[PDB]
Amino acid sequence: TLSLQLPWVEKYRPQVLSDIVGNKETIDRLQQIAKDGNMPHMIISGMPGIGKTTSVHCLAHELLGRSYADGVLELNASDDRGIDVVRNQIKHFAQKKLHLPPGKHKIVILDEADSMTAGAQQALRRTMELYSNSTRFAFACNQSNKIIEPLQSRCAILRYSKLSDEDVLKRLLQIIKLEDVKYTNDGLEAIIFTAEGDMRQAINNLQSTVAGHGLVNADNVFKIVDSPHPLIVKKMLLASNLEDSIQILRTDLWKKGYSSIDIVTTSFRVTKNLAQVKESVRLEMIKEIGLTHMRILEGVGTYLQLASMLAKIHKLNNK
Amino acid sequence: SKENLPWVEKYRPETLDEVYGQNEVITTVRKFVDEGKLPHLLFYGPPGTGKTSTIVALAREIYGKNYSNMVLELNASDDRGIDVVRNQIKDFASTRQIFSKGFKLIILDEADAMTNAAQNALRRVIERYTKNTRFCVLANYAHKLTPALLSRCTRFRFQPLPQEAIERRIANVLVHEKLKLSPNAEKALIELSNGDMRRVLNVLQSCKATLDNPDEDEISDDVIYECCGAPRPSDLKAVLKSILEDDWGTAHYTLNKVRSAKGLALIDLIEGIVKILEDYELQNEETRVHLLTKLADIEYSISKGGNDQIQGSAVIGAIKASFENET
Amino acid sequence: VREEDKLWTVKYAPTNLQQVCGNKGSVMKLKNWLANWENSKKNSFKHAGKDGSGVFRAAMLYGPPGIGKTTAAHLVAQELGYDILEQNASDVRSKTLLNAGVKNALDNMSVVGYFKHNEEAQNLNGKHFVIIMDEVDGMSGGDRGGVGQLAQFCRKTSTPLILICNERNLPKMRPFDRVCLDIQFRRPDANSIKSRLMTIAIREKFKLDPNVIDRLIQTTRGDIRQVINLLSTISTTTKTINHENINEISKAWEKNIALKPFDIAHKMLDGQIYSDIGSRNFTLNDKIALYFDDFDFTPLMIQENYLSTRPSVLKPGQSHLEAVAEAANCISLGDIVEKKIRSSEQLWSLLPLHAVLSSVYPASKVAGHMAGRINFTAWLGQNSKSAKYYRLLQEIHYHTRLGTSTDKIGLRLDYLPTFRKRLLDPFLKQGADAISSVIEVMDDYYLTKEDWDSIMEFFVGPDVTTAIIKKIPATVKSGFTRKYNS
Amino acid sequence: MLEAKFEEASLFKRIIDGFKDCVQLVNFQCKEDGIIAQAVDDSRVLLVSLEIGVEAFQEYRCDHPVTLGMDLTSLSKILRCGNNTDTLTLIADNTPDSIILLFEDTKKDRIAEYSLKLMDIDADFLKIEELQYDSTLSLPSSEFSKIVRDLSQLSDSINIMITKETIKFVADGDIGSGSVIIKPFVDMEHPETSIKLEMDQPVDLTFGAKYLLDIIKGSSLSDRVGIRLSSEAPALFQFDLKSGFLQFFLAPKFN
Amino acid sequence: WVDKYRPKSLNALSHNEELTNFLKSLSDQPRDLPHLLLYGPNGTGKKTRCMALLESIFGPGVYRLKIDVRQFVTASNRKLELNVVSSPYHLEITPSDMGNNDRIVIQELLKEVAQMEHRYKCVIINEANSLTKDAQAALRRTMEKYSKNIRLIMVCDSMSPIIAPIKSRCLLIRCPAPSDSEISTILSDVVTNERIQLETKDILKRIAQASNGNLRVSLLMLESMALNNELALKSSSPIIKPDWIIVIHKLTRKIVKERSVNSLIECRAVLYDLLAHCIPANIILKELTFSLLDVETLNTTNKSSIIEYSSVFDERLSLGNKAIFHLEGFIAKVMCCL
DNA sequence: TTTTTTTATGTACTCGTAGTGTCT
DNA sequence: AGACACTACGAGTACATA
Ligand SMILES: Nc1ncnc2c1ncn2[C@@H]1O[C@H](COP(=O)(O)OP(=O)(O)OP(O)(O)=S)[C@@H](O)[C@H]1O
Ligand SMILES: Nc1ncnc2c1ncn2[C@@H]1O[C@H](COP(=O)(O)OP(=O)(O)OP(O)(O)=S)[C@@H](O)[C@H]1O
Ligand SMILES: Nc1ncnc2c1ncn2[C@@H]1O[C@H](COP(=O)(O)OP(=O)(O)OP(O)(O)=S)[C@@H](O)[C@H]1O
Ligand SMILES: Nc1ncnc2c1ncn2[C@@H]1O[C@H](COP(=O)(O)OP(=O)(O)O)[C@@H](O)[C@H]1O
Ligand SMILES: [Mg+2]
Ligand SMILES: [Mg+2]
Ligand SMILES: [Mg+2]
């Protein structure tokens, strides 16, 4: 082996806002903005792998044309983004003179805006306020709550949502048509099921299955990618009889190499996000799961502790 | 010389053909490397499954014998912060190889101890430099990794070593060493391993040291049990029978003589009785609830110390009161 | 520069004081304060006046962001002839160079006001400065940031000082409590912003009805800048806005701001949230996010005011006392979890669990109506007082160790009930001739006058010496103080 | 038993200062022909190869090949403990451990005995790179270090372009851009200020600013530095000393 | 006064003759002496007996001691200030004067004293119960590595929080509280030396019956009631009780009288006022439970639940740091029980 | 309606004495 | 030979932690 090929997430990364199968409303909004111009300050929030960075990249590219190289300032979490950088480099870029069309503006893309320090975020306020006629700011984050309210007050808020089954299925069908891959309906269904609204993870699993077996079938997808971790935990907690939950915990989780810490954390998260049972029983189950986690963290993490946790949960459900 | 390293280090796999147990992931990785499309890997699994050995043999097969120079291997022993990422990992990804031509490999072993800021800075390094370098993240707990970093890599779950592969490795070791092993001794050895090759190699070296002979004899179950201090199924079932059927004082005397004749530990007996009673087809699950709760409480109390006799009597009374509901 | 290149917030920015929306009282108060500034400096700020403005040489504007604090400040600055100067956290603000510059600028005149125009009869104030500080709450916590330096600046200056921050009552902002005149800009009224939106919509050919601005500003929570940005963002695609698509717009532009530890206590102790209907609207995840908004004061507030409500979620056959007891048990369990968190091994991954045991479960146990007022947690002040008393007892014990040969608690519990009878009681039953005995007893254990004063503060219950020391004749006290001072 | 005695004790100081910043640990191989050292940067972007023959050592005695693994932040401290008119003596027993440095003054009577604990570096460093390059130039070390330090302030990437009798150093950043263009000339009045360039095919590749700034730190060794460039090959920055050389194999950045 | 009449040697002890003989036996050969841990009720006289044993191991100059100061630097720039009681033959440290920084002081100070060194220097660790588990783990190996220069004499009131390794690493000496007769005989000598007037001797016995074996409390209460009776104790002299005990008794009266949330608020207020005046919460809980069990209005069913809840919340308080968070919970559970 | 709660490493900032290459 | 701009590494001070 001498060199590798580009992954399908990067190779087929959308370069035009029409290729994005994300939220239709915000996509058409950004398309009309790039068509008319006058892009305002924006903050795009959501979950990983739904088309946030690609969306702002496509918007900046379409809005700047050939001037993307000298009119767009990209700053990721991999670069220093402290108070000193915001004071010197961002201010020098915003004050920089540049002849642009009468409908375009300089764009400052800040990836992972939820990781910037409080000082830099505070200094960015007047930085984006005094140069709001020749410099525009686009933040891309996962938690909008991590960005201070003064910064959110000066910009639009675009909340991206999960991708429905139809959109990811359409994108995967387009990729298969563009790549000439042998597939089947159940295989694509299993891929979308294991993706959980994650387009990047879906394309990655598809490419991995293709390069590992050639045929995208549910058997191959399940043998190369295990079933989602939270769903088995939910089925274990929602069991009606103690023996069924014990057998599930033994075979699916413990016999497959899942650590006790991961199991108890997934149980806590599922019970927190559960909606089948009432509030009080959910709080009692969370209490028992936390009592178990307090022993798991102390190094007493074994199968007996998880079995006792399941027994206590069933006793609580035993009226 | 390799004759000075312990058996866990001496028998470390150097090629991908010496990594037993993992077949579905090993074949897929071999195909990834032969065809060229090697994505960002995330080896998640319990300790002693062979993730580090797998990735080391993979890098050896990819770059040759000069692996130690063309691969950037970082671990928890090295300082892995956000500035360390920014400087070292970005300078490694952005530049090219000094010894040959080809893609680079960054092995972030034990990356479950990295800071959240480090992962937040690295998740954009993996996405930006993806045409000249790759990333391999090894983990034992998938909850310490951010979902953004967890979604950029292809996940491979290292299952615990099954019976066939662990017996194959045991046979390989018995071929490499002047040593013989009994079949029942081998089965007992596989039983006390839980798919951990490190434990098997360590106790095999220890029982070879226990032999006291020039190795003209065999290694039986007695040697393994006396060297690892693990209780035998015979004494286990005898204690369980005396607890379930015999009298309180007789059960106490039996437990005392069993735990004092071979110097066994109460926690090992607890785990053994838990494993044995798991196959018992029982009545209404209240007995199982009481048994599991009381046994876990006693185990958590033992994990902090106390009176061994009081805890043994507590185990006896808990098992008895749990089984008294089955009538 | 063209017209379509500026945002709607900039092209519709107020050009004069008559276009500001709401908070007319605050802008008039600050205008009167800046007008009488020279009248205040000519008599050295001794005469406050009927408005009460003139004794403070600095003004601190505090309120939510986006209501026009900086705008109104700049407008009055340009209208009253004062030469404006702005500096804020976006520029370097430290103890070294910022202090030097501001000190050199407090009593220096402006060259811009001199060279621009100084010959007409406009005002004698053009030579003066107005140092307008923005994002005052954005400085560093310690003294090196410059918050205390600015607090001291607001004490000695010959130029008006204007301070503008978004969050006022903070620890970092404690020095600004009694040094600058406080002006609070509040939520604007709906009528002015409604008229402004009508104008900016009829100007941009934007179809919009008067029935929606109410819900708009309600979900926006008093932020005209965010409202203008919202209209500028959505007007490009949906030309006409009405009661049909307003739901999606409100759901997509919800202002997600963290609540103070007082509103968190109100939301936690709200019985409607834990009802069968309210449970599936404000889910448990939102309840945990409520605690995670401020995880330092939420458990203390919950433990303080969980037993001061009227429960409406009492199970059939359960009284208020039973629910309070279960809530207190869960409070103790959450306290154990918190101790395990903030100790060695740094088990911070147990923070969500501490969310449920400390705040969520006890509040759910006694959720209902608020009987009285939401009282702030007194555990902080009680802990500070206990720490001070422990330090004083430690000094007393290390002073008396040479004779007592006991521990701190062993000296507080048993020795002090006798030290009280030995030291103070001879003063009440013998007069002023028992001073020498008390002096000898105190020197027998190397006690001091401050030690004697601190000893009498440890007793409680039926022995409160705070009035007994006042019942002692002042002659005896003065004689004792003079004798020990010789 | 390794026994080396230097003519000037400051030459070893100037040599180690070259690797002090760009290299952390070293593994000196001492044989009958001289001392060789090969090291890799922490980020593995550059490779340092030092070779000093027995011509530099005033006295030399190597009974068998010796491997001395050591740290540079301690060797530099031990070397700064010397003196300008002193002589240096390296001693190592039959089994390599705790290398001994001896500083002896030649004007007065003084003995400074220092020790350094060795370290067991498993990674071997014996690789040699002998391949033809696309261009070979030679220029004064001060003139190259000046251009490097002047262009490092503009950006973090410096592009080298070799064309038909033209050497261009470009640096494009956020505050502006810059490019220094030089032509190979022959200076008869002083040979150490001439610029030579033998090219076979045009070259165009970029380096990082930090490694290029660390490389020019070795300019205090020789008065002239050679640069060998090739199509996607480790660029050879060589400083030739009167008994050997120090060569940095630098890896460019992919475009 | 307690301090004016205190034994200074082993031959000056006046109770627990078997313990005095055991101490003389242990001090017969002083160089081959292992580490010692004195445990027993608070106020028995173990701190006097340790000094008396040191007076037998060394010269009489052991009591001529001085107080010095030593500064320490933690992982941050917070300066830890600790005063040390030192003597030309021994030194005394009390790690109960700080927070979670006991390990630093313990390890550094003990290593300095052990590196500098009859032939060894004795170390008296006062109130070993406040020693955190990490400090005890740090002292575990320091006790064994330096056994020829440093010998530990740890004074504590209960070996419950002491870890098992430390318990094994030192001899254990129990100090039982003196009988009421010995306390009465000591009070007799004190009142004949302090020239007190006793109409009937039995009052002294009652003092013992009010002290529960505590001699430190007994002598202090005798002297406190001698100042109220003007150096002449009568046949019915009132018993002087500390203020916090009266507050706790009034709290129990309020508990048994009213059981509601409105009374729970004032109970929390009383708990806050008690905790703010340097009163530990474990002693508060112990006294509150013991005086609640004395309430004759309750029955066995109530007292059993009360003692169970007190044990549970004592475990909670030993596992927690916010003491009022457990005290209020115990009070609410008791209110729910009654 | 109002201000502190231990230890523990990672992150970020600043002043800061210091070590060395350069200019009247 | 020397003075002082440039500079980079070291102690101080806080700020989070799902
Ligand atoms: N709507 C979409 N249509 C097509 N491809 C998509 C879409 N969303 C994501 N992808 C694919 O996913 C890759 C990565 O998407 P990103 O935008 O980087 O994910 P993200 O939404 O920004 O979440 P992050 O970066 O983890 S916070 C792209 O290069 C595409 O291949
Ligand atoms: N599949 C395997 N085949 C053969 N030997 C194995 C296998 N897995 C583990 N071993 C042995 O166990 C040793 C340790 O393996 P590692 O790869 O270091 O364990 P690991 O899977 O990385 O788990 P960690 O390091 O605790 S996270 C190897 O050197 C081998 O001797
Ligand atoms: N009362 C108001 N009437 C009209 N427009 C307003 C009003 N308040 C704010 N705006 C608009 O909001 C823009 C910014 O106003 P600012 O005064 O800078 O906000 P702020 O109240 O100072 O809050 P900051 O800047 O976050 S501290 C102005 O240029 C106006 O377009
Ligand atoms: N054998 C004894 N005879 C008389 N008094 C004693 C005796 N032992 C102790 N005491 C008294 O006990 C007091 C000190 O008590 P102390 O030892 O500090 O209590 P603790 O044992 O709780 O540390 C001294 O004032 C002393 O008078
Ligand atoms: Mg992204
Ligand atoms: Mg490993
Ligand atoms: Mg403002």
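Quick note: numbers on chain C are straight from Swiss-Prot, i.e. 291-776, in order.
Structure determined by electron microscopy, 3.3 Å.
Cβ coordinates come from backbone N, Cα and C, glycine included.
Lifted from Swiss-Prot, the feature list:
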type	residues	note
BINDING	C:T299, C:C311, C:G353, C:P354, C:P355, C:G356, C:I357, C:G358, C:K359, C:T360, C:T361, C:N456	ATP binding site
MUTAGEN	C:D427 to H	In cs mutant CDC44-2; causes cell cycle arrest
MUTAGEN	C:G436 to R	In cs mutant CDC44-3/4; causes cell cycle arrest
MUTAGEN	C:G512 to A	In cs mutant CDC44-9; no effect
MUTAGEN	C:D513 to N	In cs mutants CDC44-1/5/8 and CDC44-9; causes cell cycle arrest
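For the mutagenesis positions C:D427, C:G436, C:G512, C:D513, a Cα to Cα distance of within 10 angstroms from C:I357 (ATP binding site) holds for C:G512, C:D513. Here the Cβ of C:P355 (ATP binding site) has 22 other Cβ atoms within 10 Å, regardless of which shown protein chain they belong to. The shortest Cα-Cα distance between C:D513 (mutagenesis position) and any of the recorded positions C:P355, C:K359, C:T361, C:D427, C:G436 is the one to C:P355. In this structure, the recorded positions that sit close to ligand 3, with a C-beta under 6 angstroms from any of its atoms, are C:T299, C:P355, C:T361, chosen from C:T299, C:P355, C:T361, C:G436, C:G512, C:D513. By neighbour count, meaning other C-beta atoms within 10 Å, the densest spot among the binding-site residues C:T299, C:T361 is C:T299. Other Cβ atoms within 10 Å of the Cβ of C:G512 (mutagenesis position), summed over all protein chains shown, number 22. Counting only same-chain residues six or more apart in sequence, the Cβ atoms lying under 8 angstroms from the Cβ of C:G436 (mutagenesis position) belong to C:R383, C:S384, C:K385, C:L388, C:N389, C:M429, C:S430.
Filtering of the recorded positions C:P355, C:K359, C:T361, C:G436, C:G512, C:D513 by Cβ separation from chain A (threshold: under 8 Å) yields C:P355, C:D513, ordered along the sequence.
Of the residues the record lists as binding ATP, namely C:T299, C:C311, C:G353, C:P354, C:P355, C:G356, C:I357, C:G358, C:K359, C:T360, C:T361, C:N456, the two whose Cα atoms sit farthest apart are 19 Å from each other. Considering only the mutagenesis positions C:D427, C:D513, the Cβ with the fewest other Cβ atoms within 10 Å is that of C:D427. C:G353 (ATP binding site) falls within neither a helix nor a strand when secondary structure is assigned with DSSP, and so counts as coil. If you measure from the Cα atom of C:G353 (ATP binding site) to that of C:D427 (mutagenesis position), you get 12 Å. A Cα-Cα distance of 16 Å separates C:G512 (mutagenesis position) from C:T361 (ATP binding site).
Ranked by CA distance from C:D427 (mutagenesis position), the binding-site residues C:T299, C:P355, C:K359, C:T361 have C:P355 at the top as the closest. Summarising the environment of C:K359 (ATP binding site), the number of other Cβ atoms within 10 Å of its Cβ, over all protein chains shown, is 25. DSSP assigns C:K359 (ATP binding site) to a helical segment in the three-state reduction. Neighbour counts were taken at the CB atom with a 10 A radius for the binding-site residues C:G353, C:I357; the maximum falls on C:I357. In three-state terms derived from DSSP, C:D513 (mutagenesis position) belongs to neither a helical nor a strand segment and is classed as coil. DSSP assigns C:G436 (mutagenesis position) to coil, not to a helix or a strand.
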